[PDB]
Number of protein chains: 2
Amino acid sequence: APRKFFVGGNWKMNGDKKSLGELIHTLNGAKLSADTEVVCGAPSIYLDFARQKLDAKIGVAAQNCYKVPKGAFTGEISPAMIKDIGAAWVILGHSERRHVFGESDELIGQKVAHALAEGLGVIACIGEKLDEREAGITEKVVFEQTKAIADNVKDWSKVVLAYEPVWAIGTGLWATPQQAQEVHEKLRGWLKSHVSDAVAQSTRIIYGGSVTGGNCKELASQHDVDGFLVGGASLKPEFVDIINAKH
Amino acid sequence: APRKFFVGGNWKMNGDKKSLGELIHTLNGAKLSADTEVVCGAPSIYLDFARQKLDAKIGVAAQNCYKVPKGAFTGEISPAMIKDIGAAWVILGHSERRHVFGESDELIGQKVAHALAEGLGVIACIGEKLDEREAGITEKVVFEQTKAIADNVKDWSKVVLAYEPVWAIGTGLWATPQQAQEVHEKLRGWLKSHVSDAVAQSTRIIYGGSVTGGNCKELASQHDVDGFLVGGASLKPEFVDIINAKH
């Protein structure tokens, strides 16, 4: 009945074998809550390395992939390759790929469908920007993005939604736990009416804003926040505290 | 005085540990010419693996990277990471990155600057599309792309230009050895007047069109073709014949 708490740690473009080696060794020896499903999002070049060194209980995620198994797409990797090195997840639709690299809702949706058909789990990301949040069209934007994902999801048991308050990234604005709860609650209500009641009750909607050891207990105590997609703090030893945010 | 023959092998988005393992085993046991600099362009998730398995005499190249060492750029790898796993090259501005993923001349120039400063070698790719070749403005296009790269190159000794006749990629048209020589010759002349004569005589300008064991002998015998950037044929054992194109 209860959704399993889910902390993913998006490392982004960071680290080398030495620094990521020390990070992994710290997670391996740390007292982690058995209630939490932990997943580390490693750079593509370090996905094989991260899987070898990390304990089997902690999952590994690609930070991005493409929509077909093979082909003339220099620079890209496919779900077939991510599966081949032992990883079981992929992060798609991150705000950074949307913004810096112009990834459309259509393109993200194709990636979601393919990743899922190949047997990977997907951490799908959504979120509205500053001018959108200020305009009061938060719901219209995240529902548009969630629909572009959901049209390509037949089975929700391998999917986790991640809300990114992009409006509070790099601008003077900040997100409160109450504001996060209000978006998560509306996303769950969207899944209830557009997919099914059971999908809404079992699907983890994790918060992907600024999550630190100092603010995670309050964000996790929110009814409809089922975990985090942690940015910068996933590289530090306090990522352990964030995993244990309910204890 | 002569420019060392340079055969790079762009694997693109293809293969797994098993298939790439057999590929690498064939190249390691093959009778490769000492006069040919061989470099394998592996997918990012298999870069580490490729460097370990491949003999030291064959270089390893990333198929793409970003313009800073670290940062909030989910899904991207940096030159510092490529250097960390033992690779010494990177393929930038590939036609597929330009067309499918909208990589601009500016972004490519920024990437080239960073890659060279971090100590990597660069196979920079340029080429005119069908509508540009048809309009007769081939010179104007490849001079623009080469300039965007040259403005960000301080030292050309670690750089290799790869001409990609994109107008002959899936259009039904094919580039003849005379037509390849015609572009390569004009590119070397561009380097002569816009940089220096010494740079023009020492810089390898390799052919990035469709290269097989059937057509490489005639292409390589052209005066200003100094090697190849091989596509599909770099996965198969005939890549050995292409490496030995002059013998």
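Since chain B takes its numbers from Swiss-Prot, the residues it shows come out as 2-248.
We read in the header that X-ray crystallography, 2.8 Å was used to get this structure.
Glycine is no exception: its Cβ is also placed from the backbone N, Cα and C atoms.
Listed features, source Swiss-Prot:
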- B:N11, B:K13: substrate binding site (BINDING)
- B:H95 to N: Reduces activity 5000-fold (MUTAGEN)
- B:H95: active site, electrophile (ACT_SITE)
- B:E165 to D: Reduces activity 300-fold (MUTAGEN)
- B:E165: active site, proton acceptor (ACT_SITE)
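Swiss-Prot feature annotations superimposed on the structure.
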residue	record	Cβ neighbours (10 Å)
B:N11	substrate binding site	28
B:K13	substrate binding site	23
B:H95	mutagenesis position	30
B:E165	mutagenesis position	26
- Query: Are any of the recorded positions B:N11, B:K13, B:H95, B:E165 near chain A, where near means a Cβ under 8 Å from a Cβ there, and if so which?
  - Reply: B:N11, B:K13, B:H95
- Determine, using Cα-Cα distances only, which of these recorded positions is closest to B:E165 (mutagenesis position): B:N11, B:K13, B:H95. B:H95
- Task: Round to the nearest Å and give the CA-to-CA distance linking B:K13 (substrate binding site) with B:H95 (mutagenesis position).
- Result: 10
- Compute the C-alpha separation of B:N11 (substrate binding site) from B:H95 (mutagenesis position), stating it in Å without decimals. 10
- Name the secondary structure element type, per DSSP in three states, that contains B:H95 (mutagenesis position). coil
